[PDB]
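Notes follow the structure.
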Amino acid sequence: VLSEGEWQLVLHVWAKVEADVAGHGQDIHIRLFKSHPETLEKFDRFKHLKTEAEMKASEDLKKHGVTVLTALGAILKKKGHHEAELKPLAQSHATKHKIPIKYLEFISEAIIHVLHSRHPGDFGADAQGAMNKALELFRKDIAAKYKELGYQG
Ligand code: HEM
C-alpha cells in the first residue's frame, strides 16, 4: 500500500510528465529499447526502426508513447483503486502482446530514469522511492490479473 504522502509525490512528478507527454513517451521507449533491445522485438510496428534518430522521427512511436503514458497516468491517479483501468491492460498484454512481468520491470526502470533525467529537482530519493512503490504495485496487480487469465509471464 502507498501512504497518501507517497501518492502525492507520485502525482506531483506525474504532473511534470503531463507538460510534454509525447516527449516523455519517446524518451522512455528509446531508453527501453536501448537498454533492453529484446523488448523491441515485441513491437511488429516498431522493430524496423534501426537508429535512435529513426525512433525519434517516428510519428507512430510518438503516438504510441502518448497512449502508454495516458493509460499509466489514469492508473496512477486512482491511487491503487485501479481494477477497472488495469483489467483491460492485463487482458491485452497477457493474451495478445504476451509481455512478461520482467519486461514491465524494464519499462519501469526506463520511466524512473527519464523522470530523473528531466526533473531531478522534483524527483529526489523519496520521490523515486514513491514512484518505485507505485510501479511495483502496478506490476504486482497486473501479474495477479495475468494469472487469472492463465498467463504465467
Ligand atoms: C507502463 C507499462 C505499459 C503500459 C501502461 C502499456 C499500455 C499500452 C496500451 C494502452 C496499449 C494500447 C491498447 C492495448 O493493446 O492494450 C498498448 C499496446 C501495446 N503494448 Fe503496451 N504498455 C506497457 C508496457 C508494454 C511493454 C513493456 C511492452 C513490450 C515490451 C508492450 C507491448 C505492447 C504492444 C506490442 C502493443 C500493441 C502496439 C500496436 O501495435 O499498436 N507494452 N500498451
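In chain A, numbers come from Swiss-Prot; the residues present are 2-154, in order.
Note: Cβ is positioned from N, Cα and C throughout, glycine not excepted.
Residues annotated as nitrite binding site in Swiss-Prot: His65. Taken from Swiss-Prot, the feature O2 binding site applies to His65. Swiss-Prot lists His94 with the feature heme b binding site. Variant annotation in Swiss-Prot: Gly122 to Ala, described as In metmyoglobin; the structure shown retains the original residue.
The structure, with features from Swiss-Prot marked on it.
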residue : record               : Cβ neighbours (10 Å)
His65   : nitrite binding site : 17
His94   : heme b binding site  : 22
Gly122  : variant position     : 7
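Each residue contributes its Cα atom, and for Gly122 (variant position) and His65 (nitrite binding site) these two points are 28 Å apart. The residue listed as 'nitrite binding site' carries a helical DSSP state (H, G or I). It is 15 Å from the Cα atom of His65 (nitrite binding site) to that of the residue listed as 'heme b binding site'.
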